[PDB]
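Participant: A single structure is presented below for examination.
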Protein chains: 2
Amino acid sequence: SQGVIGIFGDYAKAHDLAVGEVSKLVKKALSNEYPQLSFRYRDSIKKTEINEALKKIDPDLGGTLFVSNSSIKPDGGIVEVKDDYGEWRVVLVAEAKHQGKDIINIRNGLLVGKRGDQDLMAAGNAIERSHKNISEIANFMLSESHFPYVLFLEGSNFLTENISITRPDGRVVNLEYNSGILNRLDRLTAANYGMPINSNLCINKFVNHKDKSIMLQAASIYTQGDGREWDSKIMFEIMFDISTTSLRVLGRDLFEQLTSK
Amino acid sequence: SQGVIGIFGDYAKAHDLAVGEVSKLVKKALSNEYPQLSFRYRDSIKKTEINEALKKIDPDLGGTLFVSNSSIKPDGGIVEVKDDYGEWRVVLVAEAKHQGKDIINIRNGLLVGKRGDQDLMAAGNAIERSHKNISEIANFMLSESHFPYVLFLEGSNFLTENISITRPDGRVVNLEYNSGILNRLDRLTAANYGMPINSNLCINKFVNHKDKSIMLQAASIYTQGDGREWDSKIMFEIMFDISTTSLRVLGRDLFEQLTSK
DNA sequence: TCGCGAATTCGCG
DNA sequence: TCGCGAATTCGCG
């Protein structure tokens, strides 16, 4: 906690702040540590923007739109920095998804399944939707050398450890973390090419195969491994980390703004 | 229709063959036009395979698995070719998704909405799930210079033209193709970087921004623009086209197998 | 067995 | 208004 970061995180903790509201708290923290640079927070990017960024890499890209005022709303919002050339650069994007009511059911006594008999519920695939926004922002940032997209997972479908929950009638039901009846965590790992979860993957890797070279944009996938609620303090700390990492990678475009002024 | 391709497509038409069954019909067609090369059809790729292909590009990739026997099943299956080095190369992957019951409701008389009153139903986002399999196969093929992934869309949520449907009580309800109450087509266009839909995008583009260079893997997104059922003949023709295009891009690795033998 | 997949209705600004 | 988003239950081999 470099100075105020400890003061800020406890404010998050004190209020149980959701993901969008923490991303705002980050904007304030950042502008309280970089008072020369200019930060803003959005709750939306409209497809036209993305398309126009796509077009500027190659003129054959970004030539589709079917709904004119179409947009994407990451429920954590976007935080940006104005660089030396008046352009706005994305420093943080974040999302928070929930899947798996199982721990609630078996924390109580409600049997599930078609015939009201099962302790566990066969996990679904809705979480795969999270791959779209990742592609949009990855396309939006196809000229950047960083990818400050952070996902925050919660629920019985993203366990990293074996947890046992006791129902009102004394019985300890047990969730096995690697059971393909509950765990959907593998449905997400395409997003960071099988690199580590709960990790800051913000700086883009450059790999190859032949006369090739290719940049990979990898989402930072964070999960609460015991099905518990996320602690808004650590959620803040993580987002602060990704965004400061983003500012590192942006350094060359930010020199004049924070050194000359 | 180069010879038998006309005979094959009419067989598809005659039987109203679904997507997986057409992909099989393609395997036969291909092996009937390239009798020296060896083709196979799968209905599954397990995560371990993907991970091992990922690892072979860069040793830091592909190091995650939480459910051991986890897999992806494209409902159109995968078609592959054995190259000169005994390795199996993917020549076709295909998926078929349906969203938007609207044309059925207003082809009949069933009013929808919470209070049984609406002619149209606010479209949902389930179709965004289709972005996961795309990432898996794109990662699987991160060493290839082609991406034979084809999506086939159907329903009132993927209209390209304005269509009017008449309900039993004489009334003509009208679907506007660019209404963001029905059209979800924009939720997919992240998958081919805003390049044209209903197009064969199989050969990978290579773009850049600075001292960079990057390969783009773009899904071929085909839609039935009038909410009608797909004609299994044209569905076959399209898949034949993508896969022959794939064989073009594979040419260098296939020479010995079809020329020496 | 275990594990992948369907796509849906409605709420919210 | 229009348009984006929640994630769920159960079926199938």
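Swiss-Prot numbering applies to chain B: residues 17-277, in that order.
For this deposited structure, the header notes the method as X-ray crystallography, 2.5 Å.
Quick reminder: no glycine exception, Cβ is built from N, Cα and C everywhere.
Annotation source Swiss-Prot lists active site at B:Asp91, B:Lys113 (among others). As annotated by Swiss-Prot, Mg(2+) 1 binding site applies to B:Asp91, B:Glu111. Annotation comment: Swiss-Prot describes B:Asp91 as Mg(2+) 2 binding site. According to Swiss-Prot, the mutagenesis experiment B:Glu144 to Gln carries the following note: Inactivates the enzyme. Quoted from Swiss-Prot for the published mutagenesis B:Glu144 to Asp: Only nicks double strand DNA.
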Participant: When C-beta separations to chain A are restricted to under 8 angstroms, which of the recorded positions B:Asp91, B:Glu111, B:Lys113, B:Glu144 qualify?
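Facilitator: Near chain A - Cβ to Cβ under 8 Å - we find B:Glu144.
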Participant: Return only the integer: C-alpha distance in Å from B:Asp91 (active site) to B:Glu144 (mutagenesis position).
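Facilitator: Cα to Cα, B:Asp91 (active site) and B:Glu144 (mutagenesis position) are separated by 16 Å.
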Participant: Would you count the other C-beta atoms found within 10 angstroms of the C-beta of B:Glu111 (Mg(2+) 1 binding site) for me?
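Facilitator: 21, counting other Cβ atoms within 10 Å of B:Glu111 (Mg(2+) 1 binding site).
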Participant: At the Cα level, what's the spacing in Å between B:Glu144 (mutagenesis position) and B:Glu111 (Mg(2+) 1 binding site), rounded?
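Facilitator: Pair distance, Cα basis, whole Å: 13 Å.
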Participant: Who sits close to B:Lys113 (active site): which same-chain residues at least 6 apart have their Cβ under 8 Å from its Cβ?
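Facilitator: Sequence-distant Cβ neighbours: B:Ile143, B:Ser146, B:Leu167, B:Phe168, B:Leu169, B:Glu170.
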Participant: Could you tell me which three-state DSSP class B:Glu144 (mutagenesis position) falls into?
Facilitator: helix
Participant: How many other Cβ atoms are found within 10 Å of the Cβ atom of B:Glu144 (mutagenesis position), counting all protein chains shown?
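Facilitator: Excluding its own Cβ, B:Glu144 (mutagenesis position) sees 20 Cβ atoms within 10 Å.
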